Amino acid sequence: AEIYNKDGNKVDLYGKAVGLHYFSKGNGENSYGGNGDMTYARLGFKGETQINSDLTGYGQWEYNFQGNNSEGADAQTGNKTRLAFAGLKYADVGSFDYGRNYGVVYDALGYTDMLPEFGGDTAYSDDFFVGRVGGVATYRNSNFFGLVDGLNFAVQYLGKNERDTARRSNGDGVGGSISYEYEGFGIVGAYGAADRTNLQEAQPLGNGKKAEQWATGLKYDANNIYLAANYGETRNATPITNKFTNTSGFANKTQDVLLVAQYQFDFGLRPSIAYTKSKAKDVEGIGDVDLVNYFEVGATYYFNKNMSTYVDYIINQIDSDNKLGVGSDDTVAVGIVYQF
Amino acid sequence: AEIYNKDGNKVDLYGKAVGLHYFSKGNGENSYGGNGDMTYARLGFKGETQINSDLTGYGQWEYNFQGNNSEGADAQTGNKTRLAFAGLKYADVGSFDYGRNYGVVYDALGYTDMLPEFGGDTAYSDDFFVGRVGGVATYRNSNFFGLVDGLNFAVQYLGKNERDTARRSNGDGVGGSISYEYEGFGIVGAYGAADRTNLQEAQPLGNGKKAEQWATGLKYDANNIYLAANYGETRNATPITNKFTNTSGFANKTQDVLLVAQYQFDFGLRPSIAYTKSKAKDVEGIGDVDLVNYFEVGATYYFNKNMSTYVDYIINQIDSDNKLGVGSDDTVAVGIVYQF
Amino acid sequence: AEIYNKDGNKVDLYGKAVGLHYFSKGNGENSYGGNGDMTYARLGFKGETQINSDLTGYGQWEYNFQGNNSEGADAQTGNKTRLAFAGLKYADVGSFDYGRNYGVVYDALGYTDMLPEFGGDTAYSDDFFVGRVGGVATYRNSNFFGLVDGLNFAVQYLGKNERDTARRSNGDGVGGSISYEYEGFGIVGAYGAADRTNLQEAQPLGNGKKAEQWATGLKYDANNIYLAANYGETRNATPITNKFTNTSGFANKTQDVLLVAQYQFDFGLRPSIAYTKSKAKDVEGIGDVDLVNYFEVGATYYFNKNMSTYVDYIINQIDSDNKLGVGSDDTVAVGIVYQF
């Protein structure tokens, strides 16, 4: 929501209140999403200054505020700056931005990441190129320098982030993506590679000096129809946990498939179904093992652009004897969303 | 402050800067509230959407940002997301909202919670139904489906919160309230029940599998006059700490009495006095004990709807040989508050 | 950005998104600012209400959100509320505010605090009177009761803060400052004295029952020209750490010099140069040693009142065999700043 627009400068102060509850059997963990309260709220700004007829500047910040914490010592648990970056766009030259921003491979992963509650199970936070990641410099250009309508591309440089956990750490890397759209159809490819930190190599799981993530996506999004498919592979990049040994790290190689089918009725309901399967290979001590496997059925009912409610049921296909102890139970989500 | 009202959506972004300092004798270890800087600020949005002529959607978030911390490690000390929920209200059927919201017994306890700084001594955070509490689904109806002016009621369902601390944990529970108001007068009733967590039962102080809180309140609110009285009882629900043995948990039974007398002068002054006594029964090893017991004298000076200053003097009646080690010294509040 | 001005009340919701990167050689440990991503965002309100023709009330809060932290445990590493105070201003009598606000000695050091990123190296956070500090009661007076135009002064009270770290700790104290300006020229003097906390004296480095900070400044600021000089001394007040022995505390005496020369070109560029040298004396075990010593060359390019970019190169003069183990290497800043 835009709350300031004077002297050629405009600020969208947006956010949301998401009442959310999760339902799984018993206590939670051998489930997909867990059980209990998951309420959260968001705040953020989208700021934009027009320097001249061709040149625009912008900056955006966004925070995730949890509502499922007490006011005691754990009051801060699960809070995070999601985005904080700044950039410029000059005519048909393109845009360039630095700060904490979404990885470049996500341009593909965005295709199937559309569910009411869950989904996008391969868009891990702070996981190199597949999700939000700090210290990325990205150049983007839409329509190929303005010369070919629908042909957009991007290149991203990922700065070294030597963090405390090998899960959240990353070395220097580069990635790129191209997407093309014509009369409802879309195709996209994205690939990124990066150095790994020593702390990442000294982890029990994973072997390599280079992390690699690539993903392609197809979609049709027109006439109230949204369909999407994503296929991707990772090399020494997907974060994983051995639940029996309490050992952590990254999987040597993973194969990710996402299918999404949704329709938007004019009276407000948007039924959604999905299937996502991400399986790892050459996991040390285990070999081949499935990380994510589910069929999804759910629906969003939109009261308006300010209010909605939804329910999303994940049928988890992971086996109870999953070699990483991955939760096998189903999970259903109940949500009521006010936003601006 | 209303800063957006368009396309049937309005967002009031409200908050405050509160210069706040407490003055107590010696150091205040043994006082009511303690001594030193207690400056704070609040932030929150109230978003409200008109879906159609009868149907409103709403969503709210609210934060307490501390001003008494360094820029170091304790930077987060005392910060907390206070309120965070979303819901709908439909014609005269009523309202429903889910997320983190004020407890149902607060409907009653709200009557006496009017001091300049202190007060509402039984409306504890994450204390089941008497204060702010996570994962509650609340239904309220105003004017009894529109048929009886002044007749409001509510039913509340409290979802399980299994936490790391026994103080902030709570099991599944349900509660309700009904209030009637007539020509300056008000009467309110509230009661709530819930399972206790193992972790609460395995606590040193307190025994029971069910926590129960009820309170009834009367008030006069007209012609610049505010008078209120609240009485309530709790069973295995009020949080307590043994200061000599340094052990924590909950009191077996408590009886809470609050008297409040306030007047608002037209020239900006609002003098206030109060009396608060909350006493425990069946505390293991100690027996009967006073938790809160004080007379209060103070005044709030309102410059306008945007600026005020206040003083709140807690005349502590607690005795130096209090069996729970409760502070006996006096505490003074000095506050200067800008809000918008 | 001012987003509300109604009913004698106005609210500025302001902030920024700063993409920022540091450049140092190798790991960057042994440099001035370090190496890597330092992206951050700030958010805040400046609220001001007109109570009547002479009296305005105000309140301000300001927060630091980091953009260089993960979403993991370190999501919070370095976030903190910067300002939180409330006050009033009456005609030419003066202004008064209490809470967390800039230290009184900052009145002088502010002169040289003009660099793109760095600079003002003696304006340490929570360092008594030299930087932002918790619990100050401040009186400020402009134009001396309206009797002498340009003659401003200030008195500041520092409340006791016995913290977890002696670094962010502080005792009872008082300070004052006076400044006069005439047709581009400015001169200011500022001094503050305060009790030290027990925890500060039990530190290995530093001896005294009183911390003292004083600084004087000159500047010329007109016709796009800015020149400034600040000199100051501290007695048992500036915080220091020995990198070899891993011990911390405060320096017995410090002598601080800052020069800044800037010119503002109309096409947006503002080239900046500076020199900062702060050297300590009576450092236990070491004697005389330099904490800060550099010549600075850099430039900021303003796209307009909302957008900027900068590069700032720090030429460090500190020697590799620095007795306090202070980094000897140079540091580069690359920043792109959107604000509102």
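Chain A is numbered as in Swiss-Prot, which gives 23-362 for the residues shown.
Every residue, even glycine, has its Cβ placed from backbone N, Cα and C.
As recorded in Swiss-Prot, the features of this protein are as follows:
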- A:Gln88 to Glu: In strain: B/r; AA sequence (VARIANT)
- A:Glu139 to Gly: In strain: B/r; AA sequence (VARIANT)
- A:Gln284 to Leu: In strain: B/r; AA sequence (VARIANT)
Intermolecular Cβ proximity, variant positions A:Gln88, A:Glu139, A:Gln284 versus chain B, under 8 Å: A:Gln88
Inter-residue Cα distance where the pair is A:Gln284 (variant position) and A:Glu139 (variant position), in Å: 13
Against chain C, in sequence order - variant positions A:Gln88, A:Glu139, A:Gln284 with Cβ under 8 Å: none
Distance from A:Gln88 (variant position) back to A:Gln284 (variant position), taken between C-alpha atoms, in Å: 29
Where A:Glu139 (variant position) sits in the secondary structure, as DSSP reduces it to three classes: coil
Three-state secondary structure, which DSSP defines for A:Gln284 (variant position): strand
All-chain count of other Cβ atoms within 10 Å of A:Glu139 (variant position): 23
Same chain, 6+ residues apart, C-beta under 8 Å of the C-beta of A:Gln88 (variant position), given in sequence order: A:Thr61, A:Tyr62, A:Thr99, A:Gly100, A:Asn101
